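Chemist: Structure incoming, see below.
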Amino acid sequence: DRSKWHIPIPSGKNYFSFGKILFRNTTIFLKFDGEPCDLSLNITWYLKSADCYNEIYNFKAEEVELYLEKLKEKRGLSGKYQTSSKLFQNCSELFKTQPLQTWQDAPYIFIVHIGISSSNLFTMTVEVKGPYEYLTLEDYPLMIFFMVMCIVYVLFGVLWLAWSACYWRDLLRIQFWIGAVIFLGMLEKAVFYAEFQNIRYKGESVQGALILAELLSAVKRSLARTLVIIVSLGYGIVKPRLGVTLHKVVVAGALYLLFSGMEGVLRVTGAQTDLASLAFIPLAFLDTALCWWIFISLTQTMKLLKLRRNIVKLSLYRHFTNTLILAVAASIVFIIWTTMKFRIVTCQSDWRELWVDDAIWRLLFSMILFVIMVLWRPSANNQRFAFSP
Ligand SMILES: *[C@@H]1O[C@H](CO)[C@@H](O[C@@H]2O[C@H](CO)[C@@H](O[C@@H]3O[C@H](CO)[C@@H](O)[C@H](O)[C@@H]3O)[C@H](O)[C@H]2NC(C)=O)[C@H](O)[C@H]1NC(C)=O
Ligand SMILES: *[C@@H]1O[C@H](CO)[C@@H](O[C@@H]2O[C@H](CO)[C@@H](O)[C@H](O)[C@H]2NC(C)=O)[C@H](O)[C@H]1NC(C)=O
Ligand SMILES: *[C@@H]1O[C@H](CO)[C@@H](O[C@@H]2O[C@H](CO)[C@@H](O)[C@H](O)[C@H]2NC(C)=O)[C@H](O)[C@H]1NC(C)=O
Ligand SMILES: O=C(O)[C@H](O)[C@@H](O)[C@H](O)[C@H](O)CO
C-alpha cells in the first residue's frame, strides 16, 4: 500500500507493474538516476483502465509478459488503454516529457518495460500524485472514518472522566476497566490516524504501525469479552467472589486473544501461505461457543435473581440481555449481508464500497460499548450493584 517506488532497472525481466485504484486527473511521475550512459534504451508503457475489480485482485505479475499479449489479442477484458513507446540513444537522462495522466477514476493497471541494447546500471523512481499529495483513492474514506472515530472516542473518554470525577467518592472495581477499554480504543484510533497521515504526506506506510494497531485491537476485544463473561457469571455482583470461579476458567478463556493475534497480524501482512483464509473460521467458531456459554450463564443468573426476589438488578440484567441479543442479531445480519454481497458476484462491479467490511465492525463495537457505558453510569447510589453479604 505504497505510493513511491524505487527500482534498480537491471533486474530480472525489467517489467514493473502495479494495479491500484486512483482518483480522476492523477499524474504519474517517472525519474531516472545513476551512472553515465553507453547503450541504447527502449521504453514501453501501458496504462489500462478496469471495468470490474476482479481483474485487479487476481492480477498476477508472473504472467505479465503474457497478460500484455493477452491484451493485444483481445481475449482479455474490455476497457480503453493508453500505450506509448520511446527510444533513447544512450541515456538522455535529463528528459522532460516522461499524455500520462488519469482521465477517469477507476481501477488501473500500469505496466512499464525497458529494453537494453548494446549488474546494476540505473535506478527508476515512480510516483503517483492526485488532487491530494499522495492519498490515492480507497483510503480517503477510511482516513475520514478513522478521524471521526478518534473524535468520538475522545468524547467518550471525556464523558467517562467527568462522570468519574463527579462521583469519585465510591466506585466499583468492575467500573474501572471501562476506562482501560476506552484508553485502548484511544491508542488504536490514534495510531490509525497517525499512520494514515504519514502515508498521505510522505507516501510510505509506517514500518510496523499496523502490527501494533492489530495487537491493540486484539487486546481490547479480548478484554471486552472477558469483562462480559465475568459480568454474566455474576462474580462479585450476585454470588460472592469465590476462591476459584474465574481461576482457570475466565483467564483460561483468554486464549481467544491468541487466536486474534494470529488473524489480525496475518490479515495485515497478507502472505497467502494457505493459512490466510483458514485462520478466520476457528475464531468465529470460538466466538459462537463463547456466546453459547454466555447466554446459558445469563439465563441461570436471571433464574437465581428471580428466586430471591431482587428488583433493582433484575431490570438491569434484562436490559443487558436485550442489548447483547440485539447486538448478536445485528452482527449475524451484517456478516451474512457482507458474504452475500461481496463474495458471490461474478466480479465486483461496485468498487466504491469495499472499505466498509473493515469499518463496520469497529462502529458496531463502539455502539455496543457506548450502550454498556450508559447502563453503568456512576451515581450517588452506586452500591446496589454489589454482593452485599
Ligand atoms: C550520449 O547521449 C547524448 C545525448 O543524447 C548524445 O548527444 C551528444 O551531445 C551533443 C549535444 O547536442 C549532440 O549534438 C551534437 O552537437 C554537436 C555540436 O556540439 C554537433 O556538431 C553534432 O552534429 C551533434 O548535433 C551529439 O550528438 C553528441 N555529442 C557528443 C560529443 O557526445 C551523445 O552523442 C551520446 N554519446 C554516445 C557515445 O552515444
Ligand atoms: C488536474 O489537476 C491539476 C493539478 O491539481 C490541475 O492543475 C491546476 O489547474 C488550475 C486550473 O486549471 C490551475 O490554476 C493550477 O495552476 C494548476 N496547477 C498547477 C500546479 O499549475 C488541473 O487544472 C486539473 N484538471 C485538468 C483537466 O488537468
Ligand atoms: C521498442 O519496443 C517495442 C515493443 O516491443 C517495439 O515495438 C515492436 O517493434 C517491432 C517492430 O516491428 C515489432 O515487435 C512490433 O511491430 C512492434 N510493436 C508494435 C508496433 O506494437 C519497438 O519497435 C521498439 N523500438 C525500436 C525497435 O526501435
Ligand atoms: O473478525 C472481526 O471482524 C470481528 O472481530 C468480529 O469477529 C467480531 O468481533 C464478532 O464476531 C462479533 O462479536
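By the numbers in Swiss-Prot, the shown part of chain A spans 38-135, 173-192, 203-473.
The deposited model was determined using electron microscopy, 3.6 Å.
Every residue, even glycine, has its Cβ placed from backbone N, Cα and C.
Swiss-Prot lists these features:
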- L271 to F: Reduced mechanosensitive channel activity in Tmem87a-expressing cells (MUTAGEN)
- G292 to N: Reduced mechanosensitive channel activity in Tmem87a-expressing cells (MUTAGEN)
Chemist: Judged by the number of other CB atoms within 10 angstroms, which among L271, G292 is the least packed of the mutagenesis positions?
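Modeler: It is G292 that, of the mutagenesis positions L271, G292, has the fewest other Cβ atoms within 10 Å.
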Chemist: Taking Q135 and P173 as the last and first modelled residues around a gap of 37, how many Å apart are their Cα atoms?
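Modeler: So the endpoints of the gap, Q135 and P173, lie 9 Å apart at their Cα atoms.
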Chemist: The deposited coordinates stop at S192 and pick up again at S203, leaving 10 residues out. What Cα-Cα distance does that leave, in Å?
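Modeler: Spelled out: 10 residues absent, and the flanking Cα atoms 14 Å apart.
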Chemist: At the Cα level, what's the spacing in Å between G292 (mutagenesis position) and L271 (mutagenesis position), rounded?
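Modeler: For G292 (mutagenesis position) versus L271 (mutagenesis position), the Cα atoms are 15 Å apart.
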